[PDB]
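Novice: For reference, the structure I am asking about is given below.
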Amino acid sequence: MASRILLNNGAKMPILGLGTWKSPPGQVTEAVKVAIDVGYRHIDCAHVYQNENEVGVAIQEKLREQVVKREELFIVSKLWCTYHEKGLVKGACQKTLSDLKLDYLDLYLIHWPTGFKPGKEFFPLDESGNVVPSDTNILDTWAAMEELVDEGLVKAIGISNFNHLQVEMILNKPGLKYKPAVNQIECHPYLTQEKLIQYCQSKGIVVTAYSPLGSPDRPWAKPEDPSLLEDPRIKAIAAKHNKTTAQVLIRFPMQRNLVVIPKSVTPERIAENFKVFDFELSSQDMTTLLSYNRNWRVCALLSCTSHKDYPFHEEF
Ligand SMILES: NC(=O)c1ccc[n+]([C@@H]2O[C@H](COP(=O)([O-])OP(=O)(O)OC[C@H]3O[C@@H](n4cnc5c(N)ncnc54)[C@H](OP(=O)(O)O)[C@@H]3O)[C@@H](O)[C@H]2O)c1
Ligand SMILES: O=C(O)CN1C(=O)C[C@@H](c2ccccc2)Sc2ccccc21
Ligand SMILES: O=C(O)CN1C(=O)C[C@@H](c2ccccc2)Sc2ccccc21
């Protein structure tokens, strides 16, 4: 299994990255350092995770230790929803760059297609429990992302949580300057995303699978929710290959030509999660894992279902 995939900007993206959502500032510095030591070169970040300073410290530390070169790293961050206004995008990107102590990002994503009212608060809600949106739109936000490229702040731009119609909006944009390189979407055996993956891949857009382990630490988890890591059917697949359930869950997207970004702050797990280039899932295993699809989302953005750009009304 080649370790990197070719992007439409000529750059190569490692197919296995480290997630950092919910990684406490108290622990992510260690997490990243260990990740880099055991082979990870792609780190998935976001301003909204409010830990990019601590990620940056780890990277800086390992550059000065001479463990890795900036050029070998693929650092990804995302524009949060309260910064969709054209006038706010550069400042949002430069803040991320400053926190990460970098002078470029390899990839910068619009985190969600939905713009939220600008302000200090990351998720402003109204008295009905719905998000307070902003007067922004995807195309205008995209043009703002293009300038980041044209100014050298990021090497590639993409999108996250966009449905195929929203992607299409950008693709068909008059005066398009840069095609999206990546669409980062939730993907695992309970949400297999066949049609959206088909769509993106046919459009030369690389797909990154988030929550590949089913995000057991998601803050809104309910006891009765489906649990991938516990799923006895998947454990059985793992046992057969003498690997852990998580390793099977990370290898699965890899064999669908996806990028995958499992999150851990546990040093032992960070290392284990990377040990997935030494076995292959059988044709039967893949077919089987794909058959567990339930269209079940970790991240359904339920507070925004009335937003004009809410992505998950569409079938895909
Ligand atoms: N673009 C978006 O809107 C979006 C949305 C969600 C996620 N993402 C990105 O995708 C990453 C991955 O998704 P995620 O954080 O939702 O969840 P995930 O990676 O599916 O699951 C992380 C959970 O799994 C546990 N874990 C990791 N390795 C394990 C192993 N080998 N055995 C047992 N448990 C293990 C972690 O625990 P410990 O950390 O305590 O070890 C943590 O609780 C995020 O961190 C983020 O970078 C992007
Ligand atoms: O419902 C979801 O899909 C996730 N969800 C959010 O969308 C609601 C969000 C929120 C909570 C409080 C103030 C502002 C915003 S984040 C959240 C937290 C707990 C539970 C759920 C959420
Ligand atoms: O967007 C992600 O990558 C995950 N995620 C967050 O990082 C946003 C998080 C948040 C919500 C409210 C105040 C502060 C932070 S949780 C969340 C909820 C819905 C959707 C997404 C999130």
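Header lists the method as X-ray crystallography, 1.7 Å.
Any Cβ shown, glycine's included, is placed from N, Cα and C.
Pulled these from Swiss-Prot:
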- 10-19, 211-273: NADP(+) binding site (BINDING)
- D44 to N: Reduced glyceraldehyde oxidoreductase activity (MUTAGEN)
- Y49 to F: Complete loss of glyceraldehyde oxidoreductase activity (MUTAGEN)
- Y49: active site, proton donor (ACT_SITE)
- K78 to M: Reduced glyceraldehyde oxidoreductase activity (MUTAGEN)
- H111 to N: Reduced glyceraldehyde oxidoreductase activity (MUTAGEN)
- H111: substrate binding site (BINDING)
Novice: Cα within 10 Å of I261 (NADP(+) binding site) is the criterion; apply it to the mutagenesis positions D44, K78, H111 and give the hits in sequence order.
Specialist: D44
Novice: Measuring Cα to Cα, how many angstrom lie between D231 (NADP(+) binding site) and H111 (mutagenesis position)?
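Specialist: So the alpha carbons of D231 (NADP(+) binding site) and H111 (mutagenesis position) sit roughly 29 Å from each other.
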Novice: Calculate the distance in Å between the alpha carbons (Cα) of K78 (mutagenesis position) and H111 (mutagenesis position), and round it to a whole number.
Specialist: 5
Novice: Return the member of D44, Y49, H111 nearest to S211 (NADP(+) binding site) in space, with distance defined Cα to Cα and candidates limited to these mutagenesis positions.
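Specialist: That would be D44, nearest by Cα distance.
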Novice: Quick one, of the recorded positions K78, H241, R251, which Cβ has the fewest other Cβ within 10 Å?
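Specialist: Each of the recorded positions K78, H241, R251 was scored; lowest Cβ tally within 10 Å is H241.
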Novice: Which of the three DSSP states, helix, strand or coil, fits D44 (mutagenesis position)?
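Specialist: Its secondary structure by DSSP: strand.
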Novice: Minimum Cβ neighbour count within 10 Å among the recorded positions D44, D231: which residue?
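Specialist: Sparsest of the recorded positions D44, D231 by Cβ contacts within 10 Å: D231.
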Novice: Where does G10 (NADP(+) binding site) sit by DSSP, helix, strand or coil?
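Specialist: Looking at the DSSP assignment, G10 (NADP(+) binding site) belongs to neither helix nor strand, so coil.
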Novice: Near ligand 1, which of the binding-site residues show up if the criterion is a Cβ under 6 Å from one of its atoms? Options: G10, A221, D231, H241.
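Specialist: With ligand 1 as the reference and 6 Å as the Cβ limit, the list is empty: none.
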Novice: At the level of the C-alpha atoms, what whole-angstrom distance separates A271 (NADP(+) binding site) and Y49 (mutagenesis position)?
Specialist: 22
